[PDB]
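Questions regarding the structure given below will be posed in turn.
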Amino acid sequence: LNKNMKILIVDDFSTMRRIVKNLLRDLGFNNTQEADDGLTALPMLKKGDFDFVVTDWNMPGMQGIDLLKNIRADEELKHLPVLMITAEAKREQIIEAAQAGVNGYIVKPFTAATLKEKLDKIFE
Ligand SMILES: [Ca+2]
């Protein structure tokens, strides 16, 4: 893994975005930026050449699964690995996200330890 990979953290709750950014900081990943919704995340990915996306699944403008579908339907962005954040990994939710093309999921509240594990898993 490259500690300098460019990561976009997406969620409507500023406090949560900050917590994720800080946990990533603990793991040595400091090249992190933020978006408050799928609608503001897309243009950042479209013009920013990111390497990884950590998105919450529940957002009011454009939902997490739709951000994922938009990423996968765009020739320029479909390569992007995506980690979804969920309040509970219900089988139905995980199966749908998997069919939509998600790389992995993490259940909140989560720790830096678990985040590290999920990243390794995804980055392969
Ligand atoms: Ca949310």
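Throughout, chain A uses Swiss-Prot numbering, with the displayed residues spanning 5-128 in order.
Looking at the header, which is where the method is noted, we find X-ray crystallography, 1.6 Å.
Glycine too: its Cβ is placed from the backbone N, Cα and C atoms.
The Mg(2+) binding site feature in Swiss-Prot is assigned to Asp15, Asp16, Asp60, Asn62. Annotation comment: Swiss-Prot describes 10-127 as domain 'Response regulatory'. For the mutagenesis result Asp16 to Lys, the note given in Swiss-Prot is Increase in frequency of flagellar rotation (every 0.2 seconds versus 7.3 seconds in wild-type); when associated with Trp-109. Attenuated infection rate; when associated with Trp-109. Here the residue is the original one, while Swiss-Prot reports the published mutagenesis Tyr109 to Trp with the comment Increase in frequency of flagellar rotation (every 0.2 seconds versus 7.3 seconds in wild-type); when associated with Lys-16. Attenuated infection rate; when associated with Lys-16.
Can you walk me through where each of these features ends up in the structure?
Counting only same-chain residues at least 6 apart in sequence, those with a Cβ under 8 Å from the Cβ of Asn62 (Mg(2+) binding site) are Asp16, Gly68, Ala91. According to its DSSP assignment, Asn62 (Mg(2+) binding site) is coil.
Helix first, then strand, then coil: DSSP counts for the domain 'Response regulatory' (10-127) stand at 55 helix, 22 strand, 41 coil.
Long-range Cβ contacts of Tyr109 (mutagenesis position) within its own chain (separation 6+, distance under 8 Å): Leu87, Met88, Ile89, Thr90, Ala93, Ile98, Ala101, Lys122.
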Can you check which residues sit near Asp15 (Mg(2+) binding site), meaning Cβ under 8 Å from its Cβ, same chain, 6 or more apart in sequence, and list them in order?
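Sequence-distant Cβ neighbours: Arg21, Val24, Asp40, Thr59, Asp60, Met63, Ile89.
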Which site among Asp16, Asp60 has the most other CB atoms no more than 10 Å from its CB, taking these as recorded positions?
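Counting Cβ neighbours within 10 Å, the top one is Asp60.
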